[PDB]
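Have a look at the structure below, then the notes.
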Amino acid sequence: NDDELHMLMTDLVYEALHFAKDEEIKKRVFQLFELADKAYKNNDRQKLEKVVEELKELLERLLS
Amino acid sequence: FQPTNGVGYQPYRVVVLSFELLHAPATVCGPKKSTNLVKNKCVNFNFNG
Amino acid sequence: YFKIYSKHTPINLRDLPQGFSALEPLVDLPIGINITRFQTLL
Ligand SMILES: *[C@@H]1O[C@H](CO)[C@@H](O)[C@H](O)[C@H]1NC(C)=O
């Protein structure tokens, strides 16, 4: 589901920014958010999924 | 929000009841239970206060 | 508690009439208001 995926995406963005101690991380996360936002608006499932997967990895790295 | 979403993504209605007891009269409380009135017998009674 | 007592009576009178009556509680407001001054509205 595309709305469930979008909700996951914004959740990952919030947490990724929360733990984004440096500027490079914030910039990467914001770029990923923008890409996901556009993919969602244009109903592009594949672009949205790819961005979400990258955000998930990014956050796991910040947490670990 | 969609009717087909999994539970974690379903909408939930939340009501938060914040309870404060500031320096003021406090008339915000539940009902005071009453019993049947008994007459012509020795009873332990409570009428209002 | 802001307590209001009152009494109404007919008069035929420039001053207050002489006589006696007592005022009954009419309203009791559980407000918690800090009152130091007041005004009368016409
Ligand atoms: C009520 O008025 C008194 C003065 O008579 C003042 O000392 C007190 O702080 C006031 N209480 C509140 C809640 O304003």
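Numbers in chain B track Swiss-Prot; the residues on display, in order, are 497-545.
The deposited model was determined using electron microscopy, 3.1 Å.
In case you wondered, yes, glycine gets a Cβ from its N, Cα and C as well.
According to Swiss-Prot, the natural variant B:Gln498 to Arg carries the annotation: In strain: Omicron/BA.1, Omicron/BA.2, Omicron/BA.2.12.1, Omicron/BA.2.75, Omicron/BA.4, Omicron/BA.5, Omicron/BQ.1.1, Omicron/XBB.1.5, Omicron/EG.5.1. Quoted from Swiss-Prot, the note attached to the mutagenesis of B:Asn501 to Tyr states: Increased binding affinity to human ACE2. Listed in Swiss-Prot is the natural variant B:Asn501 to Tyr, annotated as follows: In strain: Alpha/B.1.1.7, Beta/B.1.351, Gamma/P.1, Theta/P.3, Mu/B.1.621, 19B/501Y, Omicron/BA.1, Omicron/BA.2, Omicron/BA.2.12.1, Omicron/BA.2.75, Omicron/BA.4, Omicron/BA.5, Omicron/BQ.1.1, Omicron/XBB.1.5, Omicron/EG.5.1; May enhance affinity to human ACE2 receptor. The note that Swiss-Prot attaches to the natural variant B:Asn501 to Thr is: In strain: 19B/501T. One mutagenesis experiment named in Swiss-Prot is B:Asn501 to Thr, and its note says Reduced host ACE2-binding affinity in vitro. What Swiss-Prot says about the natural variant B:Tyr505 to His is this: In strain: Omicron/BA.1, Omicron/BA.2, Omicron/BA.2.12.1, Omicron/BA.2.75, Omicron/BA.4, Omicron/BA.5, Omicron/BQ.1.1, Omicron/XBB.1.5, Omicron/EG.5.1. Looking at Swiss-Prot, you'll find the mutagenesis B:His519 to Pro noted as follows: Increased resistance to human covalescent sera neutralization.
Everything Swiss-Prot records as a feature, shown here on the structure.
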residue  : record               : CB count, 10 Å
B:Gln498 : variant position     : 11
B:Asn501 : mutagenesis position : 14
B:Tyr505 : variant position     : 16
B:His519 : mutagenesis position : 6
According to DSSP, folded down to helix, strand and coil, what is B:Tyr505 (variant position)?
helix
Between B:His519 (mutagenesis position) and B:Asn501 (mutagenesis position), how many Å separate their Cα atoms?
47
Under 8 Å Cβ-Cβ to anything in chain C: which of these recorded positions pass, B:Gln498, B:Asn501, B:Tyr505, B:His519?
B:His519
For B:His519 (mutagenesis position), what is the secondary structure by DSSP, using just helix, strand and coil?
coil
Using C-alpha atoms only, work out the spacing between B:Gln498 (variant position) and B:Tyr505 (variant position) and round it to an integer in Å.
8
